[PDB]
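Note sheet for the following structure.
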Amino acid sequence: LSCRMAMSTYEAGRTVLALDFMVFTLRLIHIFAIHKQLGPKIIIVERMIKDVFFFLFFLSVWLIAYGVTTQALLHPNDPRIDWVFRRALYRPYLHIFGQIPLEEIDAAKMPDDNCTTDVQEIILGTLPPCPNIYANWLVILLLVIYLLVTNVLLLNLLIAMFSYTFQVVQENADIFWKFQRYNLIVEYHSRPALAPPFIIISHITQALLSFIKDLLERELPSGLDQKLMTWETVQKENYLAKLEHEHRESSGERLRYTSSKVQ
Amino acid sequence: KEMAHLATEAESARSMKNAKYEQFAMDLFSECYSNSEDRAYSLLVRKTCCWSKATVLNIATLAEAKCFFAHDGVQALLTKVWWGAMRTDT
Amino acid sequence: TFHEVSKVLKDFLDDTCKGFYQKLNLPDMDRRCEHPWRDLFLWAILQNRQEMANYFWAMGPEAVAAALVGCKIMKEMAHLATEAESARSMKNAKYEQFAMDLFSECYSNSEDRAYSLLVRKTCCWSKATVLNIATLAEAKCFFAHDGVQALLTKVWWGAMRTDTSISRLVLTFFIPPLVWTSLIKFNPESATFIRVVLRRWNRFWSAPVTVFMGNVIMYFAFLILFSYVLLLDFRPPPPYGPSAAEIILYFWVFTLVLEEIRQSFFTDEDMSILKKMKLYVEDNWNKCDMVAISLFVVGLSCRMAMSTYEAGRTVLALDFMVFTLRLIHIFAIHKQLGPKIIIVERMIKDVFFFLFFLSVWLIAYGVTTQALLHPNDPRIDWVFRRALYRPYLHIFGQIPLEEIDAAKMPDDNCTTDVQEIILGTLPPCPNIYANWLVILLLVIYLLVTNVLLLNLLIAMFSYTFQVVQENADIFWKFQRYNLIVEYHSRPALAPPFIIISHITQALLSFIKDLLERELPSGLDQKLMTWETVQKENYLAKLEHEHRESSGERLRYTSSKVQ
Ligand SMILES: C[C@@H]1CC[C@@]2(OC1)O[C@H]1C[C@H]3[C@@H]4CC=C5C[C@@H](OCC[C@H](CO)CO[C@@H]6O[C@H](CO)[C@@H](O[C@H]7O[C@H](CO)[C@@H](O)[C@H](O)[C@H]7O)[C@H](O)[C@H]6O)CC[C@]5(C)[C@H]4CC[C@]3(C)[C@H]1[C@@H]2C
Ligand SMILES: C[C@@H]1CC[C@@]2(OC1)O[C@H]1C[C@H]3[C@@H]4CC=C5C[C@@H](OCC[C@H](CO)CO[C@@H]6O[C@H](CO)[C@@H](O[C@H]7O[C@H](CO)[C@@H](O)[C@H](O)[C@H]7O)[C@H](O)[C@H]6O)CC[C@]5(C)[C@H]4CC[C@]3(C)[C@H]1[C@@H]2C
Ligand SMILES: C[C@@H]1CC[C@@]2(OC1)O[C@H]1C[C@H]3[C@@H]4CC=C5C[C@@H](O)CC[C@]5(C)[C@H]4CC[C@]3(C)[C@H]1[C@@H]2C
Ligand SMILES: C[C@@H]1CC[C@@]2(OC1)O[C@H]1C[C@H]3[C@@H]4CC=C5C[C@@H](O)CC[C@]5(C)[C@H]4CC[C@]3(C)[C@H]1[C@@H]2C
Ligand SMILES: *[C@@H]1O[C@H](CO)[C@@H](O)[C@H](O)[C@H]1NC(C)=O
Ligand SMILES: *[C@@H]1O[C@H](CO)[C@@H](O)[C@H](O)[C@H]1NC(C)=O
Ligand SMILES: [Ca+2]
């Protein structure tokens, strides 16, 4: 909004507000904690992130290699740095999602466009540069190998990682969701009773009452507190006695007793 | 769990990780919940005298005892709090 | 004669059993053995007698080394095994398990004598360190032990405390004067001030982790410089000169070659030159680097001439890929990034299976459709294009129906004459005699390849990942040990600077360790006795837990009640 109030930064303000809408929308993920089916998925996504980081390291290495190699082989005379980075990382990254523009990589499929080789004309953007087709069989072979590796090996390996991580996490994810649901319930327990923009009313009321003047964490009378302490102690004794009893009648203890007694 | 992070020798750290003191709390509270189920809630929400007026839920938050919060009794109390004066089966 | 047993031991170990019996050239027959239990264990081991060999191991002075040697000999003999039963028993030798359990007991006892046990020079095995024997036996499970990994972490962090945050290290590295500050903790132990500050500086910068991270950063710098030279400042042949940045790159790679030569001929001591070279080239990374160096040399040599200039540029560009892939090695140190490299290796074999199936089915479909669709195209390159290149791209969603489906063919200006087709004047007119067959075959191919084969490969990857996951951690632990050792031996300055360290080393050699240290006689004897006591306690614990096992209790009770 501050950048929006000024003409010299107006488009920047609009851009920042648009990017902030994404943050506000993603803040809506919190409500999913209450639902039992939608709860653990958020926690599972967190481990999915780490597997994604591993896959991104592998992708980054292999993609840098392939993209720089093909940019060197195909457009060796293009000085435009932005286009170097485009052809070296942006295009190979899109190759993962089925975007393979063979019109720029395969000599047979290149359009009969009007392209130039002069550096001055290339830099000024008058004409698109004419791709080098010296050894294009190498470019096609490298593209085939890259597609194989990235789309099959790497993607299926990431699917395997996700599958294994899901199987491992599933048990602990429910416990994490239970804790998250506790946190959500406590937060909405402490929250004032009116949703914003109305909240303003509750805040004004609270401040006015504070100037003018729980279900959880309640303190009990002395007698009830003492009775609860005694009841907890009795339950603890019963629990320990049950443990000791089930230990005495365990198979191993019975065998040890029988062996000593028979000896 | 704090001492395990501050642990030097491998054997002591290994024993400290497998402390299963939270398991004691879970089993004891399971027994308590199975007994009365109404005194157990007060046990969860009362202010302990030995630990400077600290609620058992407050300590569970402090220890980050996630497994304890997963207990059926704690979740039932949370559902009761969540639904307020309304019945939890609505 | 003892020559035969010496040569058998040479085949099995090749470095450890030197001088056991060639010393005196045979020793006089009357003189008693200096290490009787070692000889008896080794003799009992060479003939697959495990119970007798286990008994001899139980009485031997150095038990971890003996167990590791037994593991090596057993895995070698299993390969040389004829009868199935003996081979099966030999595979399940579990001598490495003895070493792991005994060292676990030792580590649980003191945790400081255990490190000395790992790094001391054993007297029975010809001054061979237990880690050296573990490397010899390739006892990957032993290296996975928590004690070995803790010692490796201690070596890796040098004088610095192993609990130091990575951020503290990086901030100290970028700003060297922070080293004298209390920012980063250090393990205990006018002119003096210069001496003490120099000692602290040297202690920080000689740590293997600092050397590693410096090498990583300047390998990134090398890749950036290589890419800049290749893509933006690559000039015509020397008539117009290589770029200054290209000259700097040449010097950089020359320093890399010097580093390789150092690792291949001057590593740690004076062993056989042929053996040293074999050990150097046995490492796959040392083959990758070698390929990179050779490709770079060929690339620059072809680059210096006008008649091969484009070929030189192509070779250099292809070499950049090798150099970039050489960067995978740094991933071994990280625990999350470590096992993934090992998992990819098994992924490769599953990929080979899928590639066999793909190759068969793709050849069938591609040749069939080329025959059906372009029967009059003589161009061999286009035959191979339409037969293998296009069907391979069908896997990744590239389905150009404009060339396969009659309804979707453009109204282009195509010819049917063979002369016009060969000369490339016009594209050939595809045959549409029975195009329904072409479409049906394309549909079947898409179904099979994209659904059945790809999902079957995903299933293979899923199953292999589940199987490998457990063993991958052990493999990563061994790989991390190798990386830590390599960066421990490495000089302290990353290339192209390396040149300085090499010059210093050569000048000092002409003018004039944490691992594999030799101990005084008293300390060595005390460590031997402590290991023997720990072994006895471990065996007693095994026997005790066996007596109070349920089965043994039942057997005793049955016999006694009868
Ligand atoms: C199962 C597994 C799958 C993967 C793979 O292994 C097996 O498959 C293999 C197959 C192989 C490929 C097989 C064949 C080839 C062809 C070969 O070129 C032969 C040389 C000739 C000549 O010098 C080049 O051709 C001609 O170039 C000219 C460019 O000036 C074109 O002019 C065009 O100019 C303009 C472009 O618009 C327009 O005027 C017209 O359009 C047209 O006039 C011609 O039309 C065209 O004829 C290069 C190598 C390549 C692509 C192989 C690469 C590797 C594979 C994919 C294997 C995999 C590992
Ligand atoms: C669930 C499962 C999925 C898979 C599958 O099984 C079920 O589906 C089945 C469906 C089936 C297909 C169903 C139908 C057909 C059509 C049939 O042609 C009928 C014959 C007629 C005539 O002789 C051919 O047509 C005409 O050709 C002409 C070519 O000269 C076109 O002229 C064009 O010329 C130029 C081209 O640019 C331009 O001037 C214009 O563009 C246009 O003037 C006409 O426009 C077009 O009308 C061939 C077989 C095919 C493709 C089936 C194949 C198998 C399936 C996919 C099954 C699967 C197993
Ligand atoms: C995933 C990483 C993020 C960081 C980075 O690499 C990928 O992004 C790339 C985008 C590049 C930009 C893209 C476009 C232009 C415009 C051109 O007129 C001048 C150069 C410049 C600023 C480039 C400088 C180098 C940059 C930041 C690259 C940078 C290493
Ligand atoms: C995966 C395999 C690799 C090996 C191979 O089959 C796939 O590659 C194919 C590429 C083919 C090339 C492609 C282009 C041309 C140009 C043409 O003017 C003369 C013929 C020639 C050299 C062809 C000869 C046969 C070749 C090597 C094929 C060879 C069996
Ligand atoms: C390509 O550009 C030149 C520039 O003079 C022009 O003469 C020619 O007509 C153009 N051809 C195309 C493809 O339009
Ligand atoms: C196709 O080629 C012929 C060759 O003479 C020409 O006469 C005709 O105009 C061309 N048609 C198209 C599609 O331009
Ligand atoms: Ca090397």
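To match Swiss-Prot, the residue numbers of chain C are left as they are there, and the shown ones run 450-473, 489-653, 698-1020, 1027-1076.
Recorded method is electron microscopy.
Note that Cβ sites are derived from N, Cα and C of the backbone, with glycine treated the same way.
Residue environment of C:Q771 (Ca(2+) 2 binding site) contains 17 other Cβ atoms, counted within 10 Å of its Cβ in all protein chains. Annotation comment: Swiss-Prot describes C:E768, C:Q771, C:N794, C:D797, C:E994 as Ca(2+) 2 binding site, evidence class experimental evidence.
The Cβ neighbour count for C:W793 (mutagenesis position), using a 10 Å radius and every protein chain shown, is 14. Among the mutagenesis entries in Swiss-Prot is C:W793 to A, noted as: The antagonist NDNA fails to suppress channel activity.
Listed in Swiss-Prot is the mutagenesis experiment C:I836 to A, annotated as follows: The antagonist NDNA fails to suppress channel activity. Within 10 Å of the C-beta atom of C:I836 (mutagenesis position) sit 18 other C-beta atoms, taking all shown protein chains into account.
Under DSSP, C:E853 (mutagenesis position) is assigned to a helix (H, G or I) in the three-state scheme. Long-range C-beta contacts of C:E853 (mutagenesis position), restricted to its own chain and to partners at least six residues apart, with a cutoff below 8 Å, are absent. In Swiss-Prot, the entry for mutagenesis C:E853 to A states: The antagonist NDNA fails to suppress channel activity. The structure shown retains the original residue.
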C:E994 (Ca(2+) 2 binding site) to C:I836 (mutagenesis position) - Cα separation in whole Å: 15
Filtered recorded positions - C:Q771, C:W793, C:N794, C:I836, C:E853, C:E994 - keeping only those with Cβ under 8 Å from chain A: C:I836
Residue pair C:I836 (mutagenesis position), C:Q771 (Ca(2+) 2 binding site) - Cα distance, angstrom, rounded: 19
Neighbour count (Cβ, 10 Å) for C:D797 (Ca(2+) 2 binding site): 20
Other residues, Cβ within 8 Å of C:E768, C:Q771, C:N794, C:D797, C:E994 Cβ centroid (Ca(2+) 2 site): C:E767, C:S772, C:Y788, C:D791, C:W793
C:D797 (Ca(2+) 2 binding site) in three-state DSSP notation: helix
For C:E768 (Ca(2+) 2 binding site): intrachain residues, at least 6 apart, with Cβ closer than 8 Å: C:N794, C:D797, C:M798, C:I801
Recorded positions near ligand 7 among C:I836, C:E853, C:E994 (Cβ under 6 Å): none
Cα-to-Cα gap, C:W793 (mutagenesis position) vs C:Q771 (Ca(2+) 2 binding site), nearest whole Å: 12
